[PDB]
Amino acid sequence: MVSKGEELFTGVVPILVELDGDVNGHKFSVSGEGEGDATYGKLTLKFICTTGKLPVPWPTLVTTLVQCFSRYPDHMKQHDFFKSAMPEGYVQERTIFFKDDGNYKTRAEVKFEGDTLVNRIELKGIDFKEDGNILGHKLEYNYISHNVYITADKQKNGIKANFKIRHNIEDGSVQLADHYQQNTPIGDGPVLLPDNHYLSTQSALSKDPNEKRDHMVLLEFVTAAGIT
């Protein structure tokens, strides 16, 4: 491409996601494909477990499996770190702490390869309970949380974020998952370092009735907010 930063996102952009994971002695891989339309904050993706049965619940991987597709209101476009890092991209790292259970540690590189926005991820699970909500596959196949709270990390020329996800459990209880996130640019060039704000996400998890592989279909709408 000729284009840089926000100019890369003005139409519909193809997305490719590749994840390698290891949790509870089970190595697995996930591939995803779809498209993103940042003008409307809209993402449509289908994910497939390419190694057989996914050893963790699909809802626990949603946040790991491209915040560059967020709709930033015109008055907030100076605060969009994620697009400003493109096409060279950014590293996104998280620790996701499942309350009274284990943790995910994730590292991803998000960048353009030609026309396609690619998210390549490694995930490691730490100290999960075999009888717990995650390894028991006790989570409902839905989603209920929305906000990601962003702050600048100027010393690293990037951002941090923190937010709690609530996963509904089949018995009516909830499993909390506290996300700590850091993003840093891959390249040497400038980025937009934002004032405090948040991303609000609306979602929908579904299934493809013709797909025999373990999979997840995702529709998401994401909008930046919290400044005037």
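Sequential numbering from 1, following the chain as shown.
Going by what the header records, the deposited coordinates were determined by X-ray crystallography, 1.6 Å.
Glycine too: its Cβ is placed from the backbone N, Cα and C atoms.
According to DSSP, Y143 (mutagenesis position) sits in a coil region rather than a helix or strand. Its Cβ taken as reference, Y143 (mutagenesis position) is surrounded by 21 other Cβ atoms within 10 Å in the chains shown. In Swiss-Prot, the entry for mutagenesis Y143 to C (Swiss-Prot position 145) states: In mut1.9; shifts fluorescence lifetime from 3.03 to 2.74 ns. The structure shown retains the original residue.
In the shown protein chains, 17 other C-beta atoms lie within 10 A of the C-beta of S145 (mutagenesis position). Among the mutagenesis experiments that Swiss-Prot reports, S145 to P (Swiss-Prot position 147) is described with the note: Increases fluorescence at warmer temperatures such as 37 degrees Celsius.
For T201 (mutagenesis position), the Cβ neighbour count at a 10 Å cut-off comes to 21, with all displayed protein chains included. Taken residue by residue with DSSP, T201 (mutagenesis position) is part of a strand. Annotation of the mutagenesis experiment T201 to H, W or F (Swiss-Prot position 203) in Swiss-Prot: Results in significantly red-shifted excitation and emission maxima.
Here Swiss-Prot notes a mutagenesis experiment, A204 to K (Swiss-Prot position 206), with the remark: Abolishes the tendency to dimerize and leads to monomeric fluorescent proteins. Note: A204 (mutagenesis position) has non-local neighbours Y143, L218, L219, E220, i.e. same-chain residues 6+ apart with C-beta under 8 A of its own C-beta.
Mapped onto three states, the DSSP output places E220 (mutagenesis position) in strand. Cβ contacts within 10 Å of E220 (mutagenesis position), excluding its own Cβ and spanning all protein chains shown: 21. Looking at Swiss-Prot, you'll find the mutagenesis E220 to G (Swiss-Prot position 222) noted as follows: Suppresses the 399 nm excitation peak, leaving only the longer wavelength peak at 475 nm.
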Alpha-carbon distance [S145 (mutagenesis position); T201 (mutagenesis position)] in Å: 8
